[PDB]
Amino acid sequence: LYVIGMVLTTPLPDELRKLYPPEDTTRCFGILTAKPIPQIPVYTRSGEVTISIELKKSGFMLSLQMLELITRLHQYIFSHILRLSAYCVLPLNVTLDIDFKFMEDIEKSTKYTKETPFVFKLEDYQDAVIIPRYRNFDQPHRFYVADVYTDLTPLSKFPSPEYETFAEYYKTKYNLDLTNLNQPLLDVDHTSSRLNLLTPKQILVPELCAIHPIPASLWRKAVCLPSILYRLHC
RNA sequence: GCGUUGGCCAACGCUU
RNA sequence: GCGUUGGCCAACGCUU
């Protein structure tokens, strides 16, 4: 077990959206053994982020069960989180050990009525990547919750004239009925990003959106994974 | 916000 | 002249 550790040395200056530092969260990516030890920054949306590989536990033997789990999750990172070195990349937490609960949680793989309403918990949208459930018809889309607009509801004026309200937008286009008209809205930014990081409207309805098991922060961390691995392998 | 073609500037690379 | 990233406008397409 090695840890792919992350800190932003040089954050983005006041010139031009906020900031999202990888060290504000403890959960990260790491690399399993059976491999020889390599030698010892990627430039993100959150600014310049320096990267450090360290050894954590050498000479550990892990169960074939847990090995299957870590490899399954490895492929889940690369086929599912991104779309396209070393053995399995894995989640680490309290940097301490391996997170088996996290992996098992991910591996766990919607009726709203007036009699059966939709409940809005704010926490669920705080660190979140979401999907419109309404249009997975081609290659489901994933968005970080950029903002939560608490002064807004689905009955708010739609940004385009052809529609007066959001509820009306989703009703006319997607034939979508909302059981919560009091829910706040979510500004979102797209998760699909650049592959080589080595060199330097959009409002959604919580009720129409599924939440992704990979927290937005860790997503943002994962987007580094290829650019890291490019010169690690090389 | 994204995409796409389309000009109008920046910057290093080719090219001359 | 080309290429490449990078902003700054045009236009239809997605999206909201």
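Along the chain as shown, the residues are counted starting at 1.
So how was this one determined? The header says X-ray crystallography, 3.4 Å.
Just so it is clear, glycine is given a Cβ too, placed from its N, Cα and C backbone atoms.
Swiss-Prot documents A:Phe158 to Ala (Swiss-Prot position 960) as a published mutagenesis change and attaches the note 2-fold decrease in activity. As a published mutagenesis entry, A:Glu207 to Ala (Swiss-Prot position 1036) appears in Swiss-Prot alongside the note: 5-fold decrease in activity.
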Distance bridged by 3 unmodelled residues (Cα of A:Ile40 to Cα of A:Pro41, Å): 10
Cα-Cα distance in Å between A:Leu16 and A:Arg17, where 4 residues go unmodelled: 8
Nearest-integer angstrom distance between the alpha carbons (Cα) of A:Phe158 (mutagenesis position) and A:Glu207 (mutagenesis position): 17
Distance between A:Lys201 and A:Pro200, Cα atoms (Å), gap of 27 unmodelled residues: 27
Interval of 8 unresolved-in-model residues, reported as the Cα distance (Å) from A:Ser109 through to A:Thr110: 15
Cα separation of A:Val94 and A:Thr95 (whole Å), the pair that brackets 5 residues absent from the deposited model: 6
Spatial reach required of the 13 unmodelled residues, as Cα distance in Å from A:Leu84 to A:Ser85: 15
Those mutagenesis positions listed as A:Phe158, A:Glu207, and which of them has the most Cβ atoms within 10 Å of its own Cβ: A:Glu207
